[PDB]
Amino acid sequence: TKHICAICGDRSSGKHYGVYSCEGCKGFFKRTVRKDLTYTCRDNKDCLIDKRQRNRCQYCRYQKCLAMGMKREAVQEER
Amino acid sequence: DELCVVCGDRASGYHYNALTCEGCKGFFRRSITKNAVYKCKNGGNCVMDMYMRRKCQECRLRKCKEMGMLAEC
DNA sequence: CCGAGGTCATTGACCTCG
DNA sequence: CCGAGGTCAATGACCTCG
Ligand SMILES: [Zn+2]
Ligand SMILES: [Zn+2]
Ligand SMILES: [Zn+2]
Ligand SMILES: [Zn+2]
């Protein structure tokens, strides 16, 4: 609402796992860690992640989350 | 490459008499089936793109009918 | 071969709670 | 207020079929 998402640039409510992010990138990082999914990029691993094409490549989207300093340990275990 | 005339994404061919993508193809199919009526919270002037197609469903369905998506099935 | 139809795993807006 | 957690309808990649 008052913050910018550090991954795609969408409206961010606050910090999630240490970084300003939106509801979309927050859940995407949680889903990847809780299920330990491994993604595979279909291009040169340089897909652009923005408001409109963040869902393009799951690999480069998760790599930007780690690049922006999202702590994987910040994800608790399923209750 | 050819783009979807509704949102500008990579079109997957002609769907319902329009060159659209898999996203707009599925959305236009669900809209006519459910006879859904939407209400825009931005005054019905949302510019359609890959990001705005998930936000406003009124300006999206209007864009599809403006691009000639027929509903005879 | 395309585009009708369909399924269904992912997405993200909207929550509780300490 | 902040950042964890959570649900779930809509979404869209991908399927079969005529
Ligand atoms: Zn984001
Ligand atoms: Zn990629
Ligand atoms: Zn489209
Ligand atoms: Zn609108």
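Residue numbering in chain A adheres to Swiss-Prot, whereby the residues present occupy positions 131-209 in order.
Backbone N, Cα and C atoms are what each Cβ position is placed from, and that goes for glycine too.
Packing around A:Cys155 (Zn(2+) 1 binding site) is summarised by its Cβ count: 27 other Cβ atoms lie within 10 angstroms of its Cβ, all protein chains included. Taken from Swiss-Prot, the feature Zn(2+) 1 binding site applies to A:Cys135, A:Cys138, A:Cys152, A:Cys155, supported by experimental evidence.
For the mutagenesis of A:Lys145 to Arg, Swiss-Prot gives this note: Abolishes acetylation by EP300, DNA binding and transcriptional activity. Impairs interaction with EP300. The structure shown keeps the original residue. Same-chain residues at least 6 positions away in sequence with a Cβ under 8 Å from that of A:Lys145 (mutagenesis position) are, in sequence order, A:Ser151.
Per Swiss-Prot, Zn(2+) 2 binding site is recorded for A:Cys171, A:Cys177, A:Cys187, A:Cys190, and the stated evidence type is experimental evidence. Mapped onto three states, the DSSP output places A:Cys187 (Zn(2+) 2 binding site) in coil. For A:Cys187 (Zn(2+) 2 binding site), the same-chain residues lying six or more positions away in sequence with a CB closer than 8 A to its CB are A:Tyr169, A:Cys171, A:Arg172, A:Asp173, A:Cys177, A:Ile179.
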Q. Which residues, sitting 6 or more apart from A:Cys135 (Zn(2+) 1 binding site) on the same chain, put a CB under 8 Å from its CB?
A. A:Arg141, A:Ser142, A:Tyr150, A:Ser151, A:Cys152, A:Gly154, A:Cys155
Q. Which number gives the other C-beta atoms within 10 angstroms of the C-beta of A:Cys190 (Zn(2+) 2 binding site), all protein chains shown included?
A. 21
Q.
Quick check: with A:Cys135, A:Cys138, A:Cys152, A:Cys155 left out, which same-chain residues have Cβ atoms within 8 Å of the centroid of the Zn(2+) 1 site Cβ atoms?
A. A:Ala136, A:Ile137, A:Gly139, A:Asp140, A:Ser142, A:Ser151, A:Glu153, A:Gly154, A:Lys156, A:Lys181, A:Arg184
(Q) Around the Zn(2+) 2 site formed by A:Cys171, A:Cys177, A:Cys187, A:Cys190, which additional residues qualify by having Cβ within 8 Å of the site's Cβ center? (A) A:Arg172, A:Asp173, A:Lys175, A:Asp176, A:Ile179, A:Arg186, A:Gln188, A:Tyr189, A:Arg191, A:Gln193
Q.
Cα-Cα, whole number of Å: A:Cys190 (Zn(2+) 2 binding site) versus A:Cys138 (Zn(2+) 1 binding site)?
A. 11
**Q.** Number of other Cβ atoms within 10 Å of the Cβ of A:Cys138 (Zn(2+) 1 binding site) across all protein chains
**A.** 23
